[PDB]
Structures are given as structure tokens and as C-alpha cells.
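A.B. asks: Quick one: this structure, given as C-alpha cells, is what I'll be asking you about.
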Amino acid sequence: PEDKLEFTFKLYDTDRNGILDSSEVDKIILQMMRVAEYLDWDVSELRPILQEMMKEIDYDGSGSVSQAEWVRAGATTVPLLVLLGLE
Ligand SMILES: [Ca+2]
Ligand SMILES: [Ca+2]
């Protein structure tokens, strides 16, 4: 999955600076919300959950998620591609 996670990172890094800052993470969260709603889940209190998940993925507390954090998380503890509806 590491090459899939790297491919997907590059799609959300719209300014191509190699990190996902807050507004780009926010886009990722909204896509995960749209996937959940599409499946007709109850999304009432899902968004605070997705935010805290992404806070944790920022391992070094930089306010941004680097490619290595994104890949490390998506390949070990969190099914990022499933949540985005990509897998
Ligand atoms: Ca960026
Ligand atoms: Ca970081």
C-alpha cells in the first residue's frame, strides 16, 4: 500500500510543497465524510473523530503532515485509503 498512499498524498498536496498543511488535511477529512455519507452512515459526530485521527498522524507536532507520516500511518495503524473510498 505504500505506493498507493504516496500517490494519494500527491493528489491532496495541491501546492506541491511536500507537506499536508491544515487546509489540505481539512480537504482529506471532507472526502472521508463524503464517503461515509455516501454509504449512508450516520455522520453526526464522525468529524471530530477524523480530526483527532489526523492530529495523531502528525507525529512531530508540526501542524502539518509530511509524506513520511502519511505513509507510515496509512500502512500501519489507520486504513486511510479505505476511509477515502480508494480501497
Ligand atoms: Ca502542501
Ligand atoms: Ca509533521
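Numbers in chain A track Swiss-Prot; the residues on display, in order, are 111-197.
Looks like X-ray crystallography, 2.1 Å, at least that's what the header says.
A Cβ is built for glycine as well, from the same backbone N, Cα and C atoms used for every other residue.
Taken from Swiss-Prot, the feature Ca(2+) 1 binding site applies to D123, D125, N127, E134. Among the features that Swiss-Prot reports, Ca(2+) 2 binding site is placed at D168, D170, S172, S174, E179, with the record citing experimental evidence. Feature annotation from Swiss-Prot assigns domain 'EF-hand 2' to 155-190. Experimental mutagenesis is annotated in Swiss-Prot for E134 to Q, with the remark: Binds calcium but with decreased affinity. According to Swiss-Prot, the mutagenesis experiment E179 to Q carries this note: Loss of calcium-binding.
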A.B. asks: Taking a Cβ cut-off under 8 Å, which residues six or more beyond the ends of the domain 'EF-hand 2' (155-190) line up next to it in the same chain?
C.D. replies: 111-112, 115-116, 118-119, 123, 128-132, 135, 138-139, 142-143, 146, 197
A.B. asks: Going by DSSP assignments with H, G and I as helix and E and B as strand, what are the residue counts for the domain 'EF-hand 2' (155-190)?
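C.D. replies: Going by DSSP assignments, the domain 'EF-hand 2' (155-190) contains 22 helix, 2 strand, 12 coil.
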A.B. asks: Just jot down the residues in the same chain as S172 (Ca(2+) 2 binding site), at least 6 apart in sequence, with C-beta under 8 A of its C-beta; none if empty.
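C.D. replies: Looking at Cβ-Cβ distances below 8 Å from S172 (Ca(2+) 2 binding site), excluding near sequence neighbours, one finds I129.
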A.B. asks: Residues with Cβ closer than 8 Å to the Cβ of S174 (Ca(2+) 2 binding site), same chain and 6+ apart in sequence?
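C.D. replies: Set apart from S174 (Ca(2+) 2 binding site) by at least 6 residues yet with Cβ under 8 Å, we have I129, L130, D131, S132, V135, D168.
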A.B. asks: Near ligand 1, meaning Cβ under 6 Å from any of its atoms: which of the binding-site residues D123, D125, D170 fit that description?
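C.D. replies: The qualifying binding-site residues are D123, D125.
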